[PDB]
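Reading through the structure tokens given below for one structure.
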Amino acid sequence: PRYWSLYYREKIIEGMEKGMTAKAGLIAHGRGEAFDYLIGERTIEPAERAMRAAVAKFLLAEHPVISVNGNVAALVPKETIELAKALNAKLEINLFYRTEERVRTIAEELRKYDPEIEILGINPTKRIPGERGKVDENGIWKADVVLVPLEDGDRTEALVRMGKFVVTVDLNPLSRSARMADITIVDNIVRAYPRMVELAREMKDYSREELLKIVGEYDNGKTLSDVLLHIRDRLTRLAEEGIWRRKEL
Amino acid sequence: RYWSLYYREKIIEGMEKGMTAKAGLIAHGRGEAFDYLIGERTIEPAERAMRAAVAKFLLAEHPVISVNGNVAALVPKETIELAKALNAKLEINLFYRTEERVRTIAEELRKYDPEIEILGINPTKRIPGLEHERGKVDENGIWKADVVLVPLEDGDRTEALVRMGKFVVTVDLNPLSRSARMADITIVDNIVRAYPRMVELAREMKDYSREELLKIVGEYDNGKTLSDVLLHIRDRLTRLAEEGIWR
Ligand SMILES: CC(C)(COP(=O)(O)O)[C@@H](O)C(=O)OP(=O)(O)OC[C@H]1O[C@@H](n2cnc3c(N)ncnc32)[C@H](O)[C@@H]1O
Ligand SMILES: CC(C)(COP(=O)(O)O)[C@@H](O)C(=O)OP(=O)(O)OC[C@H]1O[C@@H](n2cnc3c(N)ncnc32)[C@H](O)[C@@H]1O
């Protein structure tokens, strides 16, 4: 139960000691944990719904890109790579609190899982019209669909104003990033990525019309509302049944 | 928001000194989120919990206030004031215990009170069910305590103390945590606000007879209080869905 929360908590700490994860990242991880408590630390129906749309969107994309930050590098290095391949997307390292050493360390971390994998962002020349804020001209710069997980709200908003269709993974359904993205997956990235990889496989042979069917029916606003409603119902349920001295929830 | 950054730095600095555990930085972030969820203030259920905690401490025969790396960075002065106001002993008790951390914590406290007695330097007693360094307490502190305050604590340790028959009070912004659920009295408020309020409550209740104190404790239901905290959060989530930008 709490085993994994402790497991990933140590992974996050390891990432900082290795030079990949920022201190702000440890703070961020903690905030995510609070919200993971609200949704019961699992994938809820509204999240699976959002992931179906996300995968469909990527499979329909012309220049898809998956972004990687210090937290992603520490939590799902292999899965982020598998997702990129499953979605035929490019991987770009893009840090909010960027330093070249963090970028190099992250790239090295990813290489350990796939020495031949192509990694963008090591030398970003273009800049998102929003000091920092540089992106690879062959990656996010040209991308039509971008996946930017555990992202700072402002950054998420910038990319959108930039004409990009933004997909994010964020446990905080009330965050600016969650509200601003086009498709918001409110689930722990450690759970969301392996589910998306599997969804991608299952949808591999879908025609364009059935992929468009899934995307067209998706409403991000309605989905975020369902997330909050799920949380409110669960809270009401817990309050009414009581949680004092309760072993597990 | 200004004070949010202020306390974040205190924690980060505490981490760089080797006083606050690294996990404490993560725990601080979890606290920030829940503080946001309840309103960044002392809600009525928290005040209700504090009144009962204070009354219970004034009834205690061997009260002890536990101190960890996060307390040391956030409320070093207020925890000493609280121990005095409640006539309780102070004991450093860490989950990620190391002698260097204990010494560093003790030193921080000494900056505010050079003569303050500090237990937990040489713990010789084991908490049943708790292994190694994470499970030893001071023979004259928590080991003999009837009422103990273990703020921002890991649930397993809170529970182990309860299993021992001790009356456990905790300050924890996460009402859903195992610690919050297992404690006898759970204060869901930020510790930077809770301690100064408990200091004030203690002075206001110092002349209370044991009957008045027992009245307060007797009317306190931690289960209903935890439920109210959850309903409060639920209601805030709702309003919050209107307050602030959207899309
Ligand atoms: C995370 C961080 C520090 C990484 O910086 P860098 O590595 O420099 O790019 C940076 O992107 C940042 O400042 O993010 P924020 O803290 O603004 O927002 C991160 C969002 O991710 C959420 N979150 C944290 N961990 C997870 C998680 N494990 N899974 C899903 N969501 C998560 C967190 O609640 C918050 O809503
Ligand atoms: C905090 C920590 C790492 C300290 O370790 P050590 O110093 O080694 O004893 C250890 O006790 C721990 O792991 O605690 P947990 O993370 O299990 O639980 C701490 C609780 O405190 C909560 N919290 C964080 N900051 C505050 C705070 N500022 N005020 C009230 N509650 C807070 C946090 O949300 C969490 O529910």
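Residue numbering in chain B adheres to Swiss-Prot, whereby the residues present occupy positions 10-256 in order.
We read in the header that X-ray crystallography, 2.3 Å was used to get this structure.
For all residues, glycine too, the Cβ spot is worked out from N, Cα and C.
The ATP binding site annotation in Swiss-Prot covers B:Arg17, B:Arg39, B:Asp181, B:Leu182, B:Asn183, B:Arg187, B:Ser188, B:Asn199, B:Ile200. Around the Cβ of B:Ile200 (ATP binding site), the same chain contributes B:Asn79, B:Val80, B:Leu83, B:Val84, B:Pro160, B:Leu161, B:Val180, each under 8 angstroms and 6 or more positions distant in sequence.
For B:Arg17 to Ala, Swiss-Prot lists a mutagenesis experiment annotated as follows: Strong decrease in activity. Around the Cβ of B:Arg17 (mutagenesis position), 17 further Cβ atoms fall within 10 Å across all displayed protein chains.
Swiss-Prot lists B:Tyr45 to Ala or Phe among its mutagenesis entries, and the accompanying note reads: Strong decrease in activity. Sequence-distant neighbours of B:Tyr45 (mutagenesis position) (same chain, 6+ apart, CB under 8 A from its CB) do not exist here.
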Alpha-carbon distance [B:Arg17 (mutagenesis position); B:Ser188 (ATP binding site)] in Å: 22
Subset of recorded positions B:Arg17, B:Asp181, B:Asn183, B:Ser188, B:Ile200 within reach of chain A (CB-CB under 8 A): B:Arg17, B:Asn183
All-chain count of other Cβ atoms within 10 Å of B:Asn183 (ATP binding site): 22
Residues near B:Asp181 (ATP binding site) in space but at least six apart in sequence (CB under 8 A): B:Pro160, B:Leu161, B:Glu162, B:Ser188, B:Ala189, B:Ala192, B:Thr195, B:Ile196, B:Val197
In sequence order, those recorded positions of B:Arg17, B:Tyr45, B:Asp181 whose CB lies under 6 Å from ligand 2: B:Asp181
